[PDB]
Each structure stands twice: as structure tokens, then as C-alpha cells.
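Colleague: Dropping the structure in here first, questions after.
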Amino acid sequence: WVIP
Amino acid sequence: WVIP
Amino acid sequence: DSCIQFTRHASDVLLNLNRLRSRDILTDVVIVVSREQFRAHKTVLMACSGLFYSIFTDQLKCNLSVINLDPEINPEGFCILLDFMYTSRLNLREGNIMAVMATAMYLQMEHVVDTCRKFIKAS
Amino acid sequence: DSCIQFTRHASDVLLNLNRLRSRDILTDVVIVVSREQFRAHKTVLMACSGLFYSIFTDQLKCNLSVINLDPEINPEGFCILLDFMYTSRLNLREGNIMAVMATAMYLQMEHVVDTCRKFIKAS
Ligand SMILES: CN(C)c1ncc(Cl)c(Nc2ccc3c(c2)CC(=O)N3)n1
Ligand SMILES: CN(C)c1ncc(Cl)c(Nc2ccc3c(c2)CC(=O)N3)n1
Ligand SMILES: [Cl-]
Ligand SMILES: [Cl-]
């Protein structure tokens, strides 16, 4: 999971 | 396009 | 093999499937959650959820145009997860995290359940 | 928004759609190319091809279970492109590049046409  |  | 690969292909496919959903093109099922109705593509639901994969591989349920979820399922939690299925983006907030995790456990969306558990453990 | 994103989601969705294709699950169309028949999902075909997008948004053609392509289309070229649609991988070789480019131009798959033009220019 990432900060888009 | 890339070499997978 | 000796294939070449287009990096953005999968993301572009998913973006177009979401465009078809927003315009209600070739949707073949309605998911009923309490009073709320959500139109979707059976194949996308199966590709994202262990529960829908089981439902639509069943010889009788594969032909149903309407699926009613357990009354315990929250419509907002389902809406956030349906949006994730079609975009890869999860709108996870303090006020919805419990409803999102419970819905993801019911839908059998292992990666969503994992990030909800981690975010709850941090708080 | 304040969304989080799962990097591998789109690729995982496409991998599962290809698993459904290989098992012939929820395929709703057969594409006829000369004598050869190819089963597929209308939504995936539309997401990948400008030609199929046009065909299946048409109020009459959206309901057809069989689509016949132009007799000039090579079945091998189509097979390679259908494989690309479901995997992001293109089996481009010296012996098939002309048939692949001609089929991609007919199917309106802009990124495939672009890499075929570049590979031909290099040789
Ligand atoms: C497991 N299998 C062969 C398979 N083939 C095709 C599809 Cl569409 C599919 N989808 C599915 C099954 C289980 C799970 C998911 C999708 C997501 C998840 O967390 N569990 N699973
Ligand atoms: C253009 N548009 C709004 C749109 N929405 C949904 C879909 Cl499924 C779609 N697909 C499509 C159209 C044109 C092209 C492609 C897919 C690939 C391409 O090279 N050209 N295009
Ligand atoms: Cl997931
Ligand atoms: Cl393309």
C-alpha cells in the first residue's frame, strides 16, 4: 500500500 | 514497454 | 518466453472497466445491501472477492441478476470496497475503518483486511 | 482525496480475468477469425480495443454472442493480441510482426501499433  |  | 510487456496496460484496463461501470455499460448484476443497490460486472467482482468468486462459479447462482448481502453489511462499507475493486484506491478513514474491515472479511478481500488490521494496531 | 493505494491490485485483477478466460468462465462472446473461434469477455475486449469498444456500445451489436472479423485478419495475429489484452505481454517476433501490427491497427490498439512501428524502424 502507498500514498498515490 | 519493458523486458519482463 | 521472449515477450515484451506494457507496464501501464493493467491500470488502463481497470480505468476503462470503471468508465463502463460509471456509464452502466454491460453491468450484469445488482448487489443489494440493506435498502441500497449497486450495479457491477460479475467478472470484476469475482476478480476482487473470494465471496463473489464462490457465488458466480456456482452453477445456479452464476445466472442470478440480483444478489442480496447479509443484513449486517453496511452500505457505505460496501460502496468504499466496490470503489477499491474498480480503482485500486481505498478511502479508509477513522469513522469507516471498522465497517470497511468487517465488509472486507465478509467479501474475502485479504489485502484490504491486512491494511485495516495494521491501521487499527497503530491506533 | 485521502485514499491509500494497493500497487498490485490492477495486475491481480487482470491475472484473475485471464484465469476465468482459460476456464471459459462467464465468457459472453465468440470472435470468429477465418475458421478459428476465440471465446472472451466483452468488457475486457472493450477495455483494450477501440474497435470492440465501438462494437459493444452499439445498441444492436451489444447483444450479439458472435462477432466475425474482416477475412483479411490473420488468426495468429489475433491470438497474440487477445493474449496481450489479458496479460500485458506481447509475443512479438520477426515472423509475426507484420500480421500483429495490421491486426492492432484494425483493432485500434494504439500502444501495440506504436511498438510495432518502432521495432520495424529499427530493422
Ligand atoms: C483462486 N482462483 C483460481 C481464482 N481464479 C479466478 C478468480 Cl476470478 C479468483 N478470484 C478470487 C478468489 C479468491 C480471492 C480473491 C479473488 C481476492 C481474495 O482476497 N481472495 N480466484
Ligand atoms: C474513450 N472512452 C471514454 C472509453 N471508455 C471505456 C472504454 Cl471500455 C474504452 N475503451 C477503448 C476505447 C478506445 C481505445 C481503447 C480502449 C484502446 C485504444 O488504443 N483505443 N474507451
Ligand atoms: Cl484485496
Ligand atoms: Cl494497446
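Following Swiss-Prot, chain C residues are numbered 6-128, in order.
Per deposition record, X-ray crystallography, 1.9 Å.
Every residue, even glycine, has its Cβ placed from backbone N, Cα and C.
Found this in Swiss-Prot, in case it helps:
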MUTAGEN   C:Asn21 to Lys  Abolishes interaction with NCOR2 and HDAC2, no effect on interaction with CTBP1 and transcriptional autoinhibition; when associated with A-116 and 376-Q--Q-379
DOMAIN    C:32-99  domain 'BTB'
MUTAGEN   C:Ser59 to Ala  Abolished ubiquitination by the SCF(FBXL17) complex
MUTAGEN   C:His116 to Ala  Abolishes interaction with NCOR2 and HDAC2, no effect on interaction with CTBP1 and transcriptional autoinhibition; when associated with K-21 and 376-Q--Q-379
Colleague: Go through the mutagenesis positions C:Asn21, C:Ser59, C:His116 for me and flag any whose C-beta is under 8 angstroms from a C-beta on chain D.
Modeller: C:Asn21, C:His116
Colleague: Using Cα coordinates, what distance in whole Å links C:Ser59 (mutagenesis position) and C:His116 (mutagenesis position)?
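Modeller: About 18 Å separate the Cα atoms of these two residues.
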Colleague: So which of the mutagenesis positions C:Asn21, C:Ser59, C:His116 sit close to ligand 2, that is, with a CB under 6 Å from an atom of it?
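Modeller: With ligand 2 as the reference and 6 Å as the Cβ limit, the list reads C:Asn21.
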Colleague: Among all the protein chains here, how many other CB atoms are within 10 A of the CB of C:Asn21 (mutagenesis position)?
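Modeller: For C:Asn21 (mutagenesis position), the count of other Cβ atoms within 10 Å is 16.
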Colleague: For the domain 'BTB' (C:32-99), what are the DSSP-based totals of helix, strand and coil residues?
Modeller: 30 helix, 15 strand, 23 coil
Colleague: May I ask for the distance between C:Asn21 (mutagenesis position) and C:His116 (mutagenesis position), taken between their Cα atoms and rounded to an integer number of Å?
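Modeller: Approximately 23 Å lies between the Cα of C:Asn21 (mutagenesis position) and that of C:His116 (mutagenesis position).
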Colleague: Of the mutagenesis positions C:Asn21, C:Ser59, C:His116, which ones put their CB under 6 Å from ligand 3?
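Modeller: Close enough to ligand 3 are C:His116.
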Colleague: Taking 10 A as the limit, how many CB atoms besides its own sit near the CB of C:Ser59 (mutagenesis position)?
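Modeller: Around the Cβ of C:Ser59 (mutagenesis position), 12 other Cβ atoms lie within 10 Å.
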Colleague: Taking 10 A as the limit, how many CB atoms besides its own sit near the CB of C:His116 (mutagenesis position)?
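Modeller: Excluding its own Cβ, the number within 10 Å is 16.
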Colleague: According to DSSP, does C:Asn21 (mutagenesis position) fall in a helix, a strand, or coil?
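Modeller: C:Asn21 (mutagenesis position) sits in a helix per DSSP.
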